[PDB]
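Reviewing the structure listed below.
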Amino acid sequence: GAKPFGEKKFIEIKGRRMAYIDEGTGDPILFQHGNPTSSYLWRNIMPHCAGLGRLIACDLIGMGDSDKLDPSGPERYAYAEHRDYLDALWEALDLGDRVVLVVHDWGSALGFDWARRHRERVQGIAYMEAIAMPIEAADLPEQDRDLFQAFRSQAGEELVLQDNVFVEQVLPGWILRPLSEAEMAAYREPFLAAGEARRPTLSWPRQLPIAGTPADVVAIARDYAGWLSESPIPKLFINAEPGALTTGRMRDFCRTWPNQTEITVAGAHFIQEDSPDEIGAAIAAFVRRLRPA
Ligand SMILES: [Ca+2]
Ligand SMILES: [Cl-]
């Protein structure tokens, strides 16, 4: 299905509208997307969890239906800034102390870090295709390595701001099946305008903690990595075959984490588009185990 889940609501955070879905009552279950998606990514997964809590999915600043930052440029949309907006949004949504996080891609970096800073508020973490630790160049898939190194160079502006490569190539290229015209449309929407409307999709791969740089994200991911491998918080690892980002060393490291159940589903990076029913079912079962009634 191409239909979004829920109705978008909006909240002004530091003078900017942020968009989010919030359905149901009870302890929250937060779904957090990464690059270059939005809450739309979760549309066929969130229904599986209906009645198990308050289902929330936020659009990160500059993505989905949330506002762009003004002014925009190469210093905007770094990890730190996204973190500031999302922290403040999660505050304003009145989440309580029994939060289940469901995370993907940069959503995992954000969610893992937040969970670390608020560990007594977290009831469970489900993650998939996540940035679970700092990596090296060799840990990127062979076929995508050189393109990501290009984004991280001066060639990135032309590739992403003019040609929109992250949306038009990386996104479809990391989904096993072809998207319908309506599904592409929804992912394209926030990035139709060339220029700074696309800055978020370029700023993100420039934040990837690769070979020690950028150093502040390295250190954040190094901190949450250590913590997660030592945390008794229950965890659901949704492993993808063949996967993309959570493979190799990162996958071995994730499997060392305590109090973790694991399932494996078909997919590359955007696995929600390939096996949404398996993922949704597993998340639901996980949340049911943590919230017997
Ligand atoms: Ca302007
Ligand atoms: Cl990225």
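Throughout, chain A uses Swiss-Prot numbering, with the displayed residues spanning 4-296 in order.
Yeah, the Cβs are placed from backbone N, Cα and C, and that goes for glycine too.
Annotated in Swiss-Prot:
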type: MUTAGEN; residues: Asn38 to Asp, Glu, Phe or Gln; note: Loss of activity
type: BINDING; residues: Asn38, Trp109; note: chloride binding site
type: MUTAGEN; residues: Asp108 to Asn; note: 58% of wild-type activity
type: MUTAGEN; residues: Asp108 to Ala; note: Loss of activity
type: ACT_SITE; residues: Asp108; note: active site, nucleophile
type: MUTAGEN; residues: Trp109 to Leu; note: Loss of activity
type: ACT_SITE; residues: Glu132; note: active site, proton donor
type: MUTAGEN; residues: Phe151 to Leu, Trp or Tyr; note: Increase in activity
type: MUTAGEN; residues: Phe169 to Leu; note: 31% of wild-type activity
type: MUTAGEN; residues: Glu244 to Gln; note: 38% of wild-type activity
type: ACT_SITE; residues: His272; note: active site, proton acceptor
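The subset of recorded positions (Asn38, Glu132, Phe151, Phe169, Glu244, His272) lying with their Cα within 10 Å of the Cα of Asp108 (mutagenesis position) consists of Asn38, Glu132, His272, given in sequence order. Using a 10 Å Cα-Cα cut-off from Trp109 (mutagenesis position), none of the recorded positions among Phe151, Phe169, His272 qualify. Using a 10 Å Cβ-Cβ cutoff, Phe151 (mutagenesis position) registers 18 neighbours. Taking a C-beta cut-off of under 8 angstroms and a sequence separation of 6 or more, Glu244 (mutagenesis position) has the following same-chain neighbours: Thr267, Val268, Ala269, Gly270.
Checking the recorded positions (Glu132, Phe151, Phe169, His272) against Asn38 (mutagenesis position) with a 10 Å Cα-Cα cut-off leaves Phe169. The closest partner of the residue listed as 'active site, proton acceptor' among the recorded positions, by CA position, is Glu132; the full candidate set was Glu132, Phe151, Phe169.
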